[PDB]
Amino acid sequence: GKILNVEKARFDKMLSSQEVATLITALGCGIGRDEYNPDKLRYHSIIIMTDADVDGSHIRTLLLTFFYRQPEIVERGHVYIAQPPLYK
DNA sequence: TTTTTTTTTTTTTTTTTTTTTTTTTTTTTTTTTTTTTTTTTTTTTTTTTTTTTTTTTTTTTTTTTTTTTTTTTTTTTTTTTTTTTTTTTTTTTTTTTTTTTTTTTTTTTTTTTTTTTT
């Protein structure tokens, strides 16, 4: 479903199942600067393939907020956005 | 109209037990370090004809010390019994299949109130 709004959520609230799972899969160590090592990223293409509807757009915005606030991954160009169709 | 007996929940705070936060020891897990296998080519090793002077086997005979030999008495071998380990029937438990009965959670968004810290 929806993920935490890290802009509104405290840094201590980041310890949640969805964010912990994403941080483990990316393997950035899950901390902002204490041991943040973007060179050990496990995938150089991170693709945000959410649903093709409005709530998919909201979840995409939340994920983009997470990636930008928690930034070198976005700057290096490893983040992508998929565009699945809504109608057939 | 005054006065007398009894009953319990509270002033309770302390003893016992329970619950909840802790951190020593044997079992996992990622790292470096040492055993394996396939190519190039490379001087180098190694397979196969010819000649040759060698040095060990086969005519013949000799002996002596290992091969004959018999016998006493040991002592390894075999017998019975019992314990320890291995291995396989037996039993128990758990998991999956497909229709049924039940439930339980995490986040956005705004606005207002409690509820702690400074």
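Here chain A follows Swiss-Prot, giving residues 448-517, 519-536 in order.
According to its header, the structure was obtained by electron microscopy, 3.0 Å.
Just so it is clear, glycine is given a Cβ too, placed from its N, Cα and C backbone atoms.
The mutagenesis experiment A:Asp498 to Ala or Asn is recorded by Swiss-Prot, whose note states: Strongly reduced DNA supercoiling and relaxation activity. Reduces ATP hydrolysis in response to DNA binding, but has only minor effect on the basal rate of ATP hydrolysis. Here A:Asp498 (mutagenesis position) comes close to A:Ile506, A:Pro532: these same-chain residues lie at least six apart in sequence, with C-beta atoms under 8 angstroms from its C-beta.
In the three-state DSSP assignment, the secondary structure recorded for A:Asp498 (mutagenesis position) is coil. For A:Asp498, A:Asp500, the entry in Swiss-Prot reads Mg(2+) 2 binding site.
A:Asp500 (mutagenesis position): 9 other CB atoms within 10 A of its CB, across all protein chains. Looking at Swiss-Prot, the entry for mutagenesis of A:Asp500 to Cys or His says: Alters metal-dependency of ATP-independent DNA relaxation, prefers Mn(2+) and Co(2+) over wild-type Mg(2+).
Record note (Swiss-Prot) on the mutagenesis of A:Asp500 to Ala: Strongly reduced DNA supercoiling and relaxation activity. Reduces ATP hydrolysis in response to DNA binding, but has only minor effect on the basal rate of ATP hydrolysis.
According to Swiss-Prot, the mutagenesis experiment A:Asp502 to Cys or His carries the following note: Alters metal-dependency of ATP-independent DNA relaxation, prefers Mn(2+) and Co(2+) over wild-type Mg(2+).
In the structure as shown, the Cβ atom of A:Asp502 (mutagenesis position) sits within 10 Å of 11 other Cβ atoms. Among the mutagenesis entries in Swiss-Prot is A:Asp502 to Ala, noted as: Strongly reduced DNA supercoiling and relaxation activity. Reduces ATP hydrolysis in response to DNA binding, but has only minor effect on the basal rate of ATP hydrolysis.
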